[PDB]
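Inspection log for the structure reproduced underneath, given as structure tokens.
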2 protein chains.
Amino acid sequence: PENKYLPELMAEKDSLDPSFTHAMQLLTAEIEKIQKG
Amino acid sequence: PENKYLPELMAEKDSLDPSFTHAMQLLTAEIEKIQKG
């Protein structure tokens, strides 16, 4: 569910190491999609 | 570019900590998309 999935993404996102560019990018994008709806 | 982007994904994927379920899932999915074409 998106409502719980969103904070999950932000938590993984903000905890994930920046050395993983694509992993960080994909987390960023998915959050954008939920944020925009 | 997909040709270089794919090994990047696999490297981040296989180096990323499994505690990041969604980060790991999104890396997995993107690889599938390039793999399938």
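The numbering of chain A matches Swiss-Prot: 99-135, in order.
Header entry for method reads solution NMR.
Here the Cβ of each residue, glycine as well, is placed from N, Cα and C on the backbone.
Copied over from Swiss-Prot:
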MUTAGEN   A:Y103 to S  Impairs homodimerization
MUTAGEN   A:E110 to A  Impairs homodimerization
MUTAGEN   A:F118 to S  Disrupts homodimerization, impairs influence on alternative splicing
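A distance of 12 Å separates the Cα atom of A:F118 (mutagenesis position) from that of A:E110 (mutagenesis position). Remark: of the mutagenesis positions A:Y103, A:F118, the most isolated position is A:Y103 (fewest other Cβ atoms within 10 Å of its Cβ). A:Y103 (mutagenesis position) and A:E110 (mutagenesis position) have their C-alpha atoms 11 Å apart, to the nearest angstrom.
For A:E110 (mutagenesis position), the same-chain residues 6+ apart in sequence whose C-beta sits under 8 angstroms from its C-beta are A:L125.
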